[PDB]
2 protein chains.
Amino acid sequence: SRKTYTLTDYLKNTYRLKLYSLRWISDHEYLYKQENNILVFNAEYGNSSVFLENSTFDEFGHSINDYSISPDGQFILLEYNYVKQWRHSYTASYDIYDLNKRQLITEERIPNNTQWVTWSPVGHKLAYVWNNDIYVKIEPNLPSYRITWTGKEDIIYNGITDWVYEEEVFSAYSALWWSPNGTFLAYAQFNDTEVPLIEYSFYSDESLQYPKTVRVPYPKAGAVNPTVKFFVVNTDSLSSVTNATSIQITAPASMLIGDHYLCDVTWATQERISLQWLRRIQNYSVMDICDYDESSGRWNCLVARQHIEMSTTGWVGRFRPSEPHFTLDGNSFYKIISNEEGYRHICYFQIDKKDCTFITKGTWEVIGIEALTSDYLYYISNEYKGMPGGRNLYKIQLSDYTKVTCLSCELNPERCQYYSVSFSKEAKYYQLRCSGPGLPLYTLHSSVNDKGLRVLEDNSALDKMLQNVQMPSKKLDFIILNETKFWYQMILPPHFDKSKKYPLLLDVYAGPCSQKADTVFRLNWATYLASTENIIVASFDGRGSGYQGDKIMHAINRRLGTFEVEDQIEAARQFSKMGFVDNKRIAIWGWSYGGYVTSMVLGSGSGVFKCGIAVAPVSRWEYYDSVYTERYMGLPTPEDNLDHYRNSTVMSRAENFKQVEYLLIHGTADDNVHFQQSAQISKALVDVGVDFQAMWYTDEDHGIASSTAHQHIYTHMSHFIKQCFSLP
Amino acid sequence: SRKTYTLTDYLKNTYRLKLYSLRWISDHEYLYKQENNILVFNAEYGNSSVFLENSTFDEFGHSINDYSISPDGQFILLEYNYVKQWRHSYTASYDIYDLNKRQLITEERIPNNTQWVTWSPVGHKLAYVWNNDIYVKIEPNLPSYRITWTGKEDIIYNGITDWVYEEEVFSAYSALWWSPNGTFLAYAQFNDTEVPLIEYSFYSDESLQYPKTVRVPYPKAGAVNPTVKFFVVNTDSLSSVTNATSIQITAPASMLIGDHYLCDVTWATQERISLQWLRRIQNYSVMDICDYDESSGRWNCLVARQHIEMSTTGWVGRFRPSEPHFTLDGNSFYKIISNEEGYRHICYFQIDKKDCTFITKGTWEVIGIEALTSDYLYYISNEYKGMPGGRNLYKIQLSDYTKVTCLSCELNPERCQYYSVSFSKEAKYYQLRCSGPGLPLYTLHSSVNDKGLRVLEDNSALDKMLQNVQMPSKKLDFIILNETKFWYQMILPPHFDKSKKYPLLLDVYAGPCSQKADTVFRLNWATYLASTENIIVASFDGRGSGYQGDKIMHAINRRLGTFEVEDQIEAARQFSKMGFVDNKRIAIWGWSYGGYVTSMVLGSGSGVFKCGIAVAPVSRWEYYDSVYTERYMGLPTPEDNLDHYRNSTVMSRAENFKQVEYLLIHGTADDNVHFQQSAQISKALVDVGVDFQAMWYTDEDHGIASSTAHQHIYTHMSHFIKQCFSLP
Ligand SMILES: CS(=O)(=O)c1cccc(C(=O)NC[C@@H]2CCCN2C(=O)C[C@H](N)Cc2cccc(Cl)c2)c1
Ligand SMILES: CS(=O)(=O)c1cccc(C(=O)NC[C@@H]2CCCN2C(=O)C[C@H](N)Cc2cccc(Cl)c2)c1
Ligand SMILES: *[C@@H]1O[C@H](CO)[C@@H](O)[C@H](O)[C@H]1NC(C)=O
Ligand SMILES: *[C@@H]1O[C@H](CO)[C@@H](O)[C@H](O)[C@H]1NC(C)=O
Ligand SMILES: *[C@@H]1O[C@H](CO)[C@@H](O)[C@H](O)[C@H]1NC(C)=O
Ligand SMILES: *[C@@H]1O[C@H](CO)[C@@H](O)[C@H](O)[C@H]1NC(C)=O
Ligand SMILES: *[C@@H]1O[C@H](CO)[C@@H](O)[C@H](O)[C@H]1NC(C)=O
Ligand SMILES: *[C@@H]1O[C@H](CO)[C@@H](O)[C@H](O)[C@H]1NC(C)=O
Ligand SMILES: *[C@H]1O[C@H](CO)[C@@H](O)[C@H](O)[C@H]1NC(C)=O
Ligand SMILES: *[C@H]1O[C@H](CO)[C@@H](O)[C@H](O)[C@H]1NC(C)=O
């Protein structure tokens, strides 16, 4: 008998996973922060030296939050006064420090309250955003150039995304795209004039006499959407006498015919951009290829180069149409696309020509394209052993598509079943990283022969640390439902005895393209529930789930809140018939989309579940945002899909909550799933006479991720599950 | 053997108190609604006539909420389309019904969305406020004259109170005061231009996509207040050709020197109004007498006539300076004033003479002057048997002040110890209203020889019904605290065995001038908690409580959240020492001020309470409204009382909540004690890692009085207390 993995261990971070975060700066070199010094490494030989000592900024006088070194290694960007906005957005103060003359820059500094900064991908050019306007510096010590004058808070965004495009489209605040040369700056402009605003209260510190009101431009399903415009600046033709001239590239004629989004920007060469556009009805997309006319100074998008991506079964792309990956000369590219059978695979496109050629096939899916050389394409997929929750790096010979080599499958087959990768420029070297089912492993490889050079980080210290803990095990398997294989995991208590009966918590998310049953090693709340409290934490991947074909993923099209809910219950039904699960003690919990499913399941009247927790749930799809909702639900009108918008609320199931113990939790400053959603749920339960448990977390957003609130929510939830399960 | 008083019985109102609401229309007649028919009654002989049948208004098209007949019995106002605003404020539609014509007047109607309406005290003149402006109708079928033109929503208020004035000062929406003749119309005007707005979300029906933001001008402790003006209109000189000319009465010079309030308006005779003003520091009150002039058509407020009312131990009045009761000629008046020994008694003022004379004295207080003739003044007081929580009607011979008759003491000593009264015009007849400790009893009397005429309602249908149920009993007594007497009450379970041990709930309000120990009979939550649950529910009036002189009441001056808290702990401590209360199971709950005292108690670390409930609590005095807070705390500035503003918050006691089980409950649409207050408590508890229980009520205000919310909250609090006491 040794110690168990405690709630305090999870919350206070007793056991930390080591990472190896490297930064490629050429084809054979990367940077890596050892302790606090920045060291430069040589990939081929493994030797290293100091780039920057831990003590270079001892008398800097600001809490340094992050850094970015310019491509040529001449300058360092320092980031302080970090203030978070949304998921990816923030403002900060910046400073530039010259690395050849060991001093700070004091002339013409970057402003306080900068929204976004980026180096040109070669050299030391700078682009930044301040008060919704784009500025450019050629030299760090020289005056910046004003590119746009239209910027205005909460209305016009130049070079930065608005709320919905940050969250749902680009997963970034940035709307800036340097050409590989650095010559051009491509950027987007967003117009949020007619976009309705979400208003909620923010209470701030005690000293604040009256509560503040937060106003965010946020389009709920069906409302008016932000418009978009695309521009390109020639940065080499900038002067301080004349104002900057930007060239506008307009959307294809088949997009201008209605409401539409800009969903992708990928530069092909020094003189060619690829843009993908999406129709407001997200089942139709057009890739447009645009070339720079040297003589005119203009950009042309020839109709001959237009490529359509469509779906008759659902929406385009997993969450959006995939990125292209161009060959060097920019005359051809590779792209993941759904094939005839609905499985996602690499297609070979030729710029001027029709159709495409699939270079992979099979009842599995390519997860991403990672690297391109003249001889090989490198991609991550889930082929190995027909395991959709597994991931390995593969490589295809471009002169013969039949020659496909797995590069990560047989390296550590017992510890490593889930990889990602980071390739150097020109793809000479790659860092492989596995994240389960054992402890994370970081290694360096070489593209010439795929020789394994170095172990970078093996989490050895953590190994010996957890050997003294009563750690839980993970079980990955599948069940049959209507002749189809659906996968689940269970987090299993230590000294698991199949002849004893354990209570079961169902961990749910089950949104479109989700995956909750995989091979990743996690140290979480579920880790504690299994190790200390001896509760089996199960997870299931039903209809609407990802990486197993459009038949499974598109089952939920226009029908959210149906099959993903039904299959959760059928999974719990099958788990309950198993000999080691106590059918008197089954619970369900979920966050975000998972809190919506949880509540739907609890209000279903199935009788399978004793209790459940829903954290920051969606309640009614008309409350959530346009880009996410409409992807799967259409418009909420009589002509379109109003009937199922109204069939699928938590509120309409209120009466069935009499049969269960319910815990509802929401942060009051939640800008994503607004408090409104839970507020509406509770009203319907109160109006119908159902007793339940509530918890609001004031000033917390969707993550509820302030250290104190984080600790408080998991503590509150732990007490609820233990009392639900008659555990002292 | 019998059934018990259940939660259902309370929540669903199974056992109902019968009432007798009457309206004196003359010196010998009253109106009364008997089975939806309005009847007129003769007081002396008891006969009746039907004024208006239930069948009339069968084809009206709208549900009638209220009615208001002319003083001359010629017209009836019909209130419909009722929409509640705050405690007293509301908006409605009105239809006039001509009686001699037996038809509704069809033109020149009172508009929809009318804010306030009144008849004149005699005749059928009408005054109404619509859109914040006053209008007057001389005849019901005639066009209305516009009186004010400056009314603007949330900014200028003519004839109606804004938020603070409605809640704290007048306890009315009306700021309209008719002359007894009906000649003059006096009104106030409020200017909220500079008053900060409190904003909170309103979610509405599930069909509302975007939440509504509610904005109310609400001055918090130390913020800018409304300014006020007083005007008087001559209703008899109104013209079609010219606008009405109002005459202004300016506040006294001692009030105009700083921030002040209008606190009282009382017409003395047909040509005399008395006003009372109050300094913002509610230490200093002035009464002003104003005479009309036949020639100039002006008013005069002679400085020699001004009476000043001060306090050095605290504030003036119980909540505001008390109203004057004038004699018929209006040359003299009577007013409840705090005496030299701290006890509130009646004072006789003569208009041209400087000082007043005390008519009553002793260690008790007058509750209210009720009626006046040439021969007698009638008042309610708590003198009888020395019980402060008892209420009785008394009679003072004006020629001999020592001749004081109790009129209600002996009517039924076992059943009746708490009286209120309603007097006919010229006090020819009075209705007495008994409230406890037995069942309520409504009687009619003649003033001539104080003869009992008739029993109007005796609630014997409730009495037969209550014989079938296991009813709890009340205990009214005192305990000793630092050599002074302090009163408490206990609701004790049926078949109370003093050798047994019972869990105890401390029911607290403890606001300045509160009384929670009295003789009245109540059917409430406590009734059910004793009868079914066998919980002793106790209440206690410590320092700061009313009706026992200024020594006890002003003990809390400038120091809210100190002595009223300690005395609740000390009382509870003494309650435990008793052999029938179990010291391991003591709870505390409160609403409003009571939630705050509860919160302060649980965070005191006294270790006397196991658990508690706070419902819509204050948490910091800066969050509450100026008029109320500043009355007892002064201003929150360094120069004044900021020290004890900061010392007396719930938030600073957060750590101590580790020892107790806490339950926090607030309505989201609380315009009175803003959700902000609870929101700050919860955050503080999280900030130091204290687990606790929470509940929000969507769209509920301070009352949480919607049928389903009412049922839900009490159901929820029952479950929290049952489990705290190990009660199955
Ligand atoms: C189970 S899982 O581990 O597979 C899992 C869980 C959570 C998210 C993902 C995911 O793939 N995200 C990526 C995609 C594309 C870019 C942005 N994005 C979103 O999904 C953003 C949505 N607005 C998220 C969201 C937030 C609040 C309410 C809802 Cl209903 C949805 C996967
Ligand atoms: C225990 S008790 O039975 O003695 C008891 C309990 C509650 C109220 C009273 C009372 O006398 N009310 C009348 C007085 C005068 C006019 C208005 N008024 C107020 O008190 C208005 C305040 N805004 C009420 C309030 C609301 C929210 C928070 C606080 Cl701290 C205070 C008595
Ligand atoms: C590695 O060693 C070689 C040979 O001495 C040297 O030239 C190179 O700069 C070194 N690189 C690093 C990153 O230390
Ligand atoms: C940012 O604000 C700081 C502190 O007020 C000030 O020293 C500095 O001048 C500001 N930065 C710039 C470059 O304007
Ligand atoms: C933003 O959009 C509105 C129309 O919704 C338009 O009037 C305005 O000019 C636009 N602003 C810019 C700079 O495009
Ligand atoms: C009571 O009866 C008397 C005598 O007939 C009558 O004059 C009076 O109007 C009656 N009062 C009422 C209100 O019916
Ligand atoms: C008042 O409102 C009613 C709705 O019941 C409407 O029919 C009427 O025209 C309005 N105006 C009047 C007559 O005051
Ligand atoms: C209300 O007060 C403001 C100053 O706060 C003043 O300018 C305005 O004229 C006033 N309005 C009226 C009609 O009293
Ligand atoms: C530069 O041009 C923009 C509009 O394109 C204008 O707002 C700005 O004033 C110009 N600067 C000057 C004066 O050259
Ligand atoms: C109206 O009065 C009649 C006769 O007195 C009575 O029976 C009936 O219950 C009343 N109806 C209503 C609507 O109260």
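The numbers used for chain B are those of Swiss-Prot, and the residues that appear cover 39-766, in sequence.
Per the header: X-ray crystallography, 2.7 Å.
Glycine too: its Cβ is placed from the backbone N, Cα and C atoms.
The annotation active site, charge relay system is assigned in Swiss-Prot to B:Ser630 (among others) on the grounds of sequence analysis. In the three-state DSSP scheme, B:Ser630 (active site, charge relay system) is classed as coil. Taking a C-beta cut-off of under 8 Å and a sequence gap of six or more, B:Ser630 (active site, charge relay system) has these contacts in its own chain: B:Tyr547, B:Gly549, B:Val653, B:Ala654, B:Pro655, B:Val656, B:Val711, B:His740.
Taking the Cβ of B:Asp708 (active site, charge relay system) as reference, residues of its chain lying under 8 Å away and at least six apart in sequence are, in sequence order, B:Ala654, B:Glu738, B:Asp739, B:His740. The active site, charge relay system annotation in Swiss-Prot covers B:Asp708 (among others).
The local packing around B:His740 (active site, charge relay system), expressed as other Cβ atoms within 10 Å of its Cβ over all shown chains, amounts to 19. Taken from Swiss-Prot, the feature active site, charge relay system applies to B:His740 (among others), supported by sequence analysis.
Under its mutagenesis entries, Swiss-Prot includes B:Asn85 to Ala with the note: Does not inhibit dipeptidyl peptidase activity, interaction with ADA and homodimer formation. Cβ environment of B:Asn85 (mutagenesis position): B:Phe79 lie under 8 Å away, each six or more residues apart in the same chain.
Annotation for B:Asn92 (mutagenesis position): same-chain Cβ neighbours under 8 Å, separated by at least 6 residues, are B:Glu73, B:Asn74, B:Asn75. The annotation that Swiss-Prot gives for the mutagenesis experiment B:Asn92 to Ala reads: Does not inhibit dipeptidyl peptidase activity, interaction with ADA and homodimer formation.
The Cβ of B:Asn150 (mutagenesis position) has 12 other Cβ atoms within 10 Å, all protein chains considered. B:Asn150 (mutagenesis position) falls outside any helix or strand according to DSSP and counts as coil. Among the sequence features in Swiss-Prot, the mutagenesis site B:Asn150 to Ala is noted as follows: Does not inhibit dipeptidyl peptidase activity, interaction with ADA and homodimer formation.
For B:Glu205 to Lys, Swiss-Prot lists a mutagenesis experiment annotated as follows: Inhibits dipeptidyl peptidase activity. Mapped onto three states, the DSSP output places B:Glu205 (mutagenesis position) in helix.
Sequence-distant neighbours of B:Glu206 (mutagenesis position) (same chain, six or more apart, CB under 8 Å from its CB) are B:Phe357, B:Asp663, B:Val665, B:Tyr666, listed in sequence order. Under its mutagenesis entries, Swiss-Prot includes B:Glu206 to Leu with the note: Inhibits dipeptidyl peptidase activity.
Recorded in Swiss-Prot as a mutagenesis result, B:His750 to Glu carries the remark: Inhibits strongly homodimerization, dipeptidyl peptidase activity, interaction with CARD11 and T-cell costimulation activity. Proximity of B:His750 (mutagenesis position) to non-local residues of its own chain (separation of 6 or more, Cβ distance below 8 Å) is seen for B:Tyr735, given in sequence order. Following the DSSP three-state reduction, the secondary structure of B:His750 (mutagenesis position) is helix.
In Swiss-Prot, a mutagenesis experiment is listed as B:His750 to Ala, annotated with the note Inhibits weakly homodimerization and dipeptidyl peptidase activity.
Checking the mutagenesis positions B:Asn85, B:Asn150, B:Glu205 against ligand 2, the ones with a C-beta less than 6 Å from an atom of that molecule are B:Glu205. Within the same chain, residues at least six positions away from B:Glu205 (mutagenesis position) with a Cβ under 8 Å of its Cβ are B:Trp124, B:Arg125, B:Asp663, B:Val665, B:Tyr666, B:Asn710. Checking the recorded positions B:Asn92, B:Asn150, B:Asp708 against ligand 10, the ones with a C-beta less than 6 Å from an atom of that molecule are B:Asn92. According to its DSSP assignment, B:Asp708 (active site, charge relay system) is coil. A distance below 8 A between C-beta atoms marks B:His750 as the recorded positions from B:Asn85, B:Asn92, B:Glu205, B:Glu206, B:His740, B:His750 lying next to chain A.
Not one of the recorded positions listed as B:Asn92, B:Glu205, B:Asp708, B:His750 brings a Cβ under 6 Å of any atom of ligand 6. A Cβ distance below 6 Å to any atom of ligand 7 is met, among the recorded positions B:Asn150, B:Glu205, B:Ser630, by B:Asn150. Under the DSSP three-state reduction, B:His740 (active site, charge relay system) is assigned to coil, being neither helix nor strand. Look at B:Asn92 (mutagenesis position): DSSP puts it in coil.
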